Amino acid sequence: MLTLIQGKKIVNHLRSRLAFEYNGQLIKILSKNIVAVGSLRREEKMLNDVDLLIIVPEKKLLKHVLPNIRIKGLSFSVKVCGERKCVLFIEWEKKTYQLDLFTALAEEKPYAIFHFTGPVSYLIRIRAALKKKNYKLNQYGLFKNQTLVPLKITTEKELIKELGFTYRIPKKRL
């Protein structure tokens, strides 16, 4: 039970004050490699759960990105799940919040948000729509002219261009 600005400040501070220890080293994550997905993309009056997009710069680091996870002052739990699936919750003074994080690589940043917003429905119509155009998009890469090619773009809009479809807003989940 919180407003739009609430989750924004929550994630804004979260992604800012998030850091995990790996092999003795300290890996502090910031907005540079973290993009708020879900309710943050929808931007509604009140939200319950919030999603985030973490783009790891290496599959190895990906598997070792939640070793000694820690927050400056707030608390939280990190759960790992195959296929960019990351489930974590934050706790502040006996409180609890559901945070859904996606674990992608530095290159899956765009497709990451595309899959998160969804639902898959838009991806199903987009996949079939693209399928007619001989195009396909996968978490690993898109296929064009019967050739596997990765998604090399800047943002979602650019990503849509990567597929050759029309760009749409996230809040309009389909």
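Each residue, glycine too, has its Cβ placed from N, Cα and C.
Features of the protein shown, as given by Swiss-Prot:
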BINDING   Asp49, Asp51, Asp100  Mg(2+) binding site
MUTAGEN   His115 to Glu  36x decreased dG:dGTP misincorporation
MUTAGEN   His115 to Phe  Slower dG:dGTP misincorporation
MUTAGEN   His115 to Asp  18x decreased dG:dGTP misincorporation
MUTAGEN   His115 to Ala  Complete loss of MgdGTP binding and dG:dGTP ternary complex formation but not dG:dCTP ternary complex formation
MUTAGEN   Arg125 to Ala  Loss of DNA binding affinity. Decreased dG:dGTP misincorporation
MUTAGEN   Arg127 to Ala  Slower dG:dGTP misincorporation
MUTAGEN   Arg168 to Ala  Loss of DNA binding affinity. Decreased dGTP misincorporation
Number of Cβ atoms other than its own within 10 Å, given for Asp49 (Mg(2+) binding site): 12
Candidate with the highest Cβ count within 10 Å, taken from the binding-site residues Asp51, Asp100: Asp51
Fewest other Cβ within 10 angstroms of its own Cβ, chosen from the mutagenesis positions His115, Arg125: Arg125
CB contacts for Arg127 (mutagenesis position) [other CB atoms within 10 A, all chains]: 16
Coarse DSSP state, helix versus strand versus coil, of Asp49 (Mg(2+) binding site): coil
Assigned conformation of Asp100 (Mg(2+) binding site) - DSSP reduced to three states: strand
Top Cα neighbour of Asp100 (Mg(2+) binding site) in the set of mutagenesis positions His115, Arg125, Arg168: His115
